[PDB]
Amino acid sequence: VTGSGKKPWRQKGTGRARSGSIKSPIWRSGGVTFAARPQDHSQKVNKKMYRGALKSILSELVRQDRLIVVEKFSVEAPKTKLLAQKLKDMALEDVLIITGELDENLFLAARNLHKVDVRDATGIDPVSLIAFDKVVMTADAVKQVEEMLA
Amino acid sequence: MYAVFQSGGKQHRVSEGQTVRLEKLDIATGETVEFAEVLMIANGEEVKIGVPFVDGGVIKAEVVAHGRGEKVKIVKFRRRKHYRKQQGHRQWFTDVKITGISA
Amino acid sequence: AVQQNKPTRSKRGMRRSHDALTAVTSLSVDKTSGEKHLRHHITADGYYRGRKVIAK
Amino acid sequence: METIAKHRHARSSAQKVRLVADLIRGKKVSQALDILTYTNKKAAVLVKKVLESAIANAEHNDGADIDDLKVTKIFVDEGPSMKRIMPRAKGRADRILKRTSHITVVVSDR
Amino acid sequence: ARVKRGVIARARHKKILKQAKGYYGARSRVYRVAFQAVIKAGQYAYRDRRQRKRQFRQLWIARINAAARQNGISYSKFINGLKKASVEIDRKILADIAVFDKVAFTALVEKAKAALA
Amino acid sequence: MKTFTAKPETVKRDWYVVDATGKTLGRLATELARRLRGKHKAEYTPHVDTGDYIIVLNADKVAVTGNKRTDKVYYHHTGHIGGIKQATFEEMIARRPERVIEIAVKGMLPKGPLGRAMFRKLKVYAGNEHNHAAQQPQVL
RNA sequence: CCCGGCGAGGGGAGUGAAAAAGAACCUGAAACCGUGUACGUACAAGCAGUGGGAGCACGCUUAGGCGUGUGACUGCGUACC
RNA sequence: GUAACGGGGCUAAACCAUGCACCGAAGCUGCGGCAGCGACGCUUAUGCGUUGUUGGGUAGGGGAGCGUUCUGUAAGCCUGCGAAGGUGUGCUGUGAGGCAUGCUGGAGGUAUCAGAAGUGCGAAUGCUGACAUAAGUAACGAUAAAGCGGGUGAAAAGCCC
Ligand SMILES: [Mg+2]
Ligand SMILES: [Mg+2]
Ligand SMILES: [Mg+2]
Ligand SMILES: [Mg+2]
Ligand SMILES: [Mg+2]
Ligand SMILES: [Mg+2]
Ligand SMILES: [Mg+2]
Ligand SMILES: [Mg+2]
Ligand SMILES: [Mg+2]
Ligand SMILES: [Mg+2]
Ligand SMILES: [Mg+2]
Ligand SMILES: [Mg+2]
Ligand SMILES: [Mg+2]
Ligand SMILES: [Mg+2]
Ligand SMILES: [Mg+2]
Ligand SMILES: [Mg+2]
Ligand SMILES: [Mg+2]
Ligand SMILES: [Mg+2]
């Protein structure tokens, strides 16, 4: 810490003592012990373990999430307002849900405190799929066998 | 008439007195089944016929009332050597009440 | 002359016994129906009966 | 407040003033002096002042002209003590706390 | 990243400091008491309740020895008479009969006196 | 219920009059010490406050068994250092049975407080019957 | 406005939702220091408690033998690291 | 200062022999309860009732947990018809602690399962701060001591004349 000095307290004598340096972990002055650090944190999951068990949604969350329709093609240039019209084709709104159309078109229109999220693309982790009530898979055909990637 | 018996300690000094005791077995709740004690009776001991035994003829027992068999009591009780301390402990029972009819 | 363990409480609270204060009790004297102080006649004029200090 | 007055600071230590206070309680009131005016200790001159101020509050906060009253309460508390230093044997034996109190006098009904 | 001991700090001291009795001086006012005294209490307690079962027995017999002997046969001979029986054995404790049912008790000393072969 | 007869704070006190003019001397102390506690007594749970009430008479008629008439350490040292220690043989002290000998019961009692309650509180004297400075009423 | 040395300090009145927010000012704990009340306590020896325990002050209940405080007397019994 | 029965006190309250009886520990038994393991009764992921047994413990090994600050679940839930915090109380758990609530309080808190720790103090002649103790004790700094009358002032031994 601001260790602007080495021990100036005279060891033997002066009555109770036994001081030393001043980045001294016991001295209220300063000095924070086993300090700390920036670190990495980021642990890395294997590749196979990454794809392992994801959309278990369909079967379990059956009566909830596993819908596939369309990416809403008729949506205006950049319009989120009347999203409700399309947010009602299933009656899934603030209930959360995310789309997986896979086209960075104008459907990235979903902007709100926290309801509908797009990310419609290969890039997507279960964490999100499980953060929403009914992840509208949609996309259509994109959901193939080994590449059911949305 | 006086009372007398053992069952988990000779607790039967008082006459009817309705004092705690032990516990049934399978469960406690109240009500009853009508359980006569046994002829531990001091002959009941109480009348012109206080008797050395208690044995003053066959069959002589009081019916158990089963007033209230619950509660506990809590007592810390913790030991500790010079390097340890089992200090942290607790063991209690409920001692069913029982009023007991007449001798 | 050092000491070693000393009990602030109780002890000392005992020596304080011989420390409480005390009460006077005196008169007023004929003229002053009050003051007179202690064994004095009166300070108002400092007179026991006349021209003593300042009076009539 | 059932007519009080109390104090704060000035400086006169606690026990010092707590001594003279014991002298006055119970009857009091009509004892605005004599049981106080005839005892000289600094603590005394201080309790009397506030004593009168208190008995004076008997014409403002409440009625009951000065003549009855009781003074059922008088207690001093330790008030923040000033700190200072004291040159001595090179600087070891020096603390000096001035100490101070109040009085808090009261006058209710018997 | 906050120990912020303050958070249980208080609760612990307060817990043991909760020695109603106050005991005396530092024994309540200062944390010093707890594991010093509140701990002793636990120790002195640990042994006394179980060691007590006998301290009363010592009294029970102390009075039986003082009651039964006045009317023939000492406590030493008493339980021996009593000892002989098919069902006749009701232990002591209630043995305090000498205080409320003297007639019973003296009628119980014969159950032993006349009993001693 | 909790069995233990209470402590009616020395409930009853049965008065008595020994003789001491006997021949048992030291032997007598026990049945004199047991008595002021809870000997003949049944109920009145001892250990706690209690006692009885008897009284000695002349007592001057004792000889003990062996040559004890001539022994018995007896000293009543005082807080005086300077080398004190007042040793006097039994016969030397038997000349005036005071707080001692007849008072052989003191060392036989629970000692300290409460036991101290019984202590000399039985009276001693040394002349039997004459002018019983003690309570004349009921005794056996 | 009132006590006071045209002090300090306070007591009212008023501001305020609150001044039990008054400038020492949020919440305000602990050590430590007091006033009041219930009980114990001035012939009794020691880690001060723990086990037993009467009495007393209040609280009990259509008694029913209890709750809270305090604890005379008594068996034990040399703190923690 | 008895001090070479613990004291008393003992002629047997000593010793030797003989036998019975009694006191006596957390030892054993009885009664209730807790936990581990083997079994028994069954039931049968499993589990519970009976039972046999095991449960002193420093270094140390192993195994389970509570609690705190922060993150997710959280503009969800709790709250000014009073949050956190402080203090009492009652119930509850084996314990770490848990909850409910009186009062204070004046604005926030966070079931749950999971995640990460500046993660839990009584000691280190530990560090900082506050308050005790001694104690209203020592001391008030050269032994060149001062007395009086006025003045002023709330008050003068000490200030002005
Ligand atoms: Mg250097
Ligand atoms: Mg030191
Ligand atoms: Mg720092
Ligand atoms: Mg990769
Ligand atoms: Mg005996
Ligand atoms: Mg003893
Ligand atoms: Mg504040
Ligand atoms: Mg007394
Ligand atoms: Mg007890
Ligand atoms: Mg036996
Ligand atoms: Mg035993
Ligand atoms: Mg173990
Ligand atoms: Mg917080
Ligand atoms: Mg430690
Ligand atoms: Mg002085
Ligand atoms: Mg001194
Ligand atoms: Mg001196
Ligand atoms: Mg000078």
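Note: Cβ is positioned from N, Cα and C throughout, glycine not excepted.
Taken from Swiss-Prot, the feature L-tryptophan binding site covers D:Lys90. According to DSSP, D:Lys90 (L-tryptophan binding site) sits in a coil region rather than a helix or strand. Other Cβ atoms within 10 Å of the Cβ of D:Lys90 (L-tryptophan binding site), summed over all protein chains shown, number 7.
Note on D:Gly91 (mutagenesis position): other Cβ atoms within 10 Å of its Cβ, all shown chains, come to 9. Listed in Swiss-Prot is the mutagenesis experiment D:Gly91 to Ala, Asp or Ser, annotated as follows: Abolishes translation elongation arrest of SecM.
Over all protein chains present, the Cβ of D:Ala93 (mutagenesis position) has 9 other Cβ atoms lying within 10 Å. According to Swiss-Prot, the mutagenesis experiment D:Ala93 to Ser, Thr or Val carries this note: Abolishes translation elongation arrest of SecM.
For the natural variant D:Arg8 to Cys, the note given in Swiss-Prot is In strain: SK1048; decreases translational rate, tRNA binding and subunit association at 44 degrees Celsius; does not alter 23S rRNA or uL4 interactions; not erythromycin resistant. Around the Cβ of D:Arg8 (variant position), the number of neighbouring Cβ atoms within 10 Å comes to 12.
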Among D:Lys90, D:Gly91, D:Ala93, i.e. the recorded positions, the one with its Cα nearest that of D:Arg8 (variant position) is D:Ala93
